[PDB]
There are 2 protein chains.
Amino acid sequence: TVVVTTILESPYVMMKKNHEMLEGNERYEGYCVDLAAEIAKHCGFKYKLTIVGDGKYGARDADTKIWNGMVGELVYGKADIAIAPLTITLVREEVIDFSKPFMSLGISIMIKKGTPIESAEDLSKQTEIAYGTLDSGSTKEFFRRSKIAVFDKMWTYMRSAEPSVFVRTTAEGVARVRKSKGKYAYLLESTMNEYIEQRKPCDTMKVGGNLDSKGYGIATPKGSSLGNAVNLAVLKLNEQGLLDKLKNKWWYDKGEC
Amino acid sequence: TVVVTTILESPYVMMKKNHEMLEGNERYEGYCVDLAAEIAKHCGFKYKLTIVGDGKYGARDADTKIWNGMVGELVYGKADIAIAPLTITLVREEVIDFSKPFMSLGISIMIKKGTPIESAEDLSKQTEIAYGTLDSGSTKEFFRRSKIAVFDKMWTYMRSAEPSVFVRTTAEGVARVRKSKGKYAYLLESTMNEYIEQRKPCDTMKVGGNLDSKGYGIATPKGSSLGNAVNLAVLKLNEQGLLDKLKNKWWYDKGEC
Ligand SMILES: O=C1N=c2cc([N+](=O)[O-])c([N+](=O)[O-])cc2=NC1=O
Ligand SMILES: O=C1N=c2cc([N+](=O)[O-])c([N+](=O)[O-])cc2=NC1=O
């Protein structure tokens, strides 16, 4: 039985309301739960969904050299595959294998409806409306390293803004936008942004085009005997229109706004 | 010296007008020429750019079983690597390996400026403005296989439309949009659509969102000693902003509109 590590991130993997009455894989629902069943069908395996212990995606502590999260579970042999919204990055790709992306995304801007901001350029031209990113990760790194005039200006502002515009978690960034009365905008991944936009109380909005591009992929330990088939399954599912069907299902069909 | 196969497709690879006075890789210019140099540098190999003999991407004859194009050049050992706008697809990944995508794209609609069409649903609700795809390939198959009502409606129309709405080449689909006085819309790659949008006479426009998601990838034979490095180089180039810099350079900085 293949041990699948995943993460409780909506709408990818969520506990069903009546989860206490259920056991195993049936306790969960979501985009990745559906995707897991599809991957298993196309690769011919049985699996057990397990939520990553530390609730993380996966980063390497710079001093201790240790990997946490789902990446850590793969690197250390605790799971056979990770079917979750895990970003395909260079550092991760160096220690684990990734399938081709099953979903594309990029940095975007989330505002509280009513806020007079329509782009990154709008944000950069003022300070009245504070804006920031998660305190660590791809979005923060993008701005810190950017050579582009507009993004570099946003970085100079964010890195010295007081009080701090950085947040510890994505939920905090979304909550800060919602409870800041039009005075805060949050830079986060487009997928999460468009998802929140379809959730009650329907008070947020995604503005402007994506600032960069990246993709989520299914991961397996380096040299895994599942890698090849998993990759082919992703490509097949995309061409069959299934990946798009699942995106529409969990974001819009199940939307509230 | 690595033998790289590529294709003369703008703005990816263009033969400099004064190529006779030039030698080797210096005879060409374009997005893929710049990409080849970056990949070569980040993988530590010397290479020679060659233009695919039959000028094709790579398709397997339903009867002959023979692979044409760049894919054929790889599976038959005529080239070690393909650095071109080669779409990552299931049929091709069955016989060659693809790196993570260096460019994202999807089926899009090209119209003559002024055409009262903003989406696929708009096209599907009328017949006055004819629309079609290349007479063979990915975009045609997308419509033929779709279970989505709008796309199925569009297929039923294109299949029996008279005069024929299918074109022999991409250049013909583009020329047909330009010369049909707003009475023809062309379905093609978003990358090519946005490229043509930046070329004189500046009479075309990309409208609506992409109907699907695909990516271009660097291709190498199965078991290639170049596979791992190439993959890492693509991710690094994306994270350092180089791929976005490259596209902006060839599509917009050099744009004529
Ligand atoms: O791998 C990752 N995947 C992510 C996926 C999401 N997600 O939205 O699914 C988010 N996020 O919530 O912004 C952050 C992420 N950070 C990561 O490091
Ligand atoms: O792999 C391929 N790559 C393509 C790239 C392009 N391109 O973007 O130049 C086109 N197109 O433009 O139609 C068609 C393609 N067809 C293919 O089958």
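All positions are counted from 1 along the displayed chain.
So how was this one determined? The header says X-ray crystallography, 1.8 Å.
Using N, Cα and C of the backbone, Cβ positions are placed for all residues, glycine too.
For B:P85, B:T87, B:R92, B:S138, B:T139, B:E189, the entry in Swiss-Prot reads L-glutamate binding site. Sequence-distant neighbours of B:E189 (L-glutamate binding site) (same chain, 6+ apart, CB under 8 A from its CB) are B:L105, B:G106, B:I107, B:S108, B:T139.
The local packing around B:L90 (mutagenesis position), expressed as other Cβ atoms within 10 Å of its Cβ over all shown chains, amounts to 16. One entry in Swiss-Prot concerns the mutagenesis experiment B:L90 to Y (Swiss-Prot position 504). Its note says: Promotes dimerization. Strongly reduced desensitization.
Counting only residues at least six positions away in the same chain, the Cβ atoms of B:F102, B:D244 sit under 8 Å from the Cβ of B:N238 (mutagenesis position). Here Swiss-Prot notes a mutagenesis experiment, B:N238 to D (Swiss-Prot position 775), with the remark: Increases rate of desensitization.
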*asked:* Near ligand 2, meaning Cβ under 6 Å from any of its atoms: which of the recorded positions B:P85, B:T87, B:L90, B:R92, B:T139, B:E189 fit that description?
replied: B:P85, B:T87, B:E189
*Non-site residues, in chain order, whose CB comes within 8 A of the mean position of the CB atoms of B:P85, B:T87, B:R92, B:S138, B:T139, B:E189 at L-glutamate*: B:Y57, B:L86, B:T89, B:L105, B:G137, B:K214, B:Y216
*Near chain A: which of the recorded positions B:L90, B:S138, B:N238 have their Cβ closer than 8 Å to one of its Cβ atoms?*
B:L90, B:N238
*Largest separation between Cα atoms (Å) of residues that the record links to L-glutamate, namely B:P85, B:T87, B:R92, B:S138, B:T139, B:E189*: 18
*For B:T139 (L-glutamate binding site), what is the secondary structure by DSSP, using just helix, strand and coil?*
helix
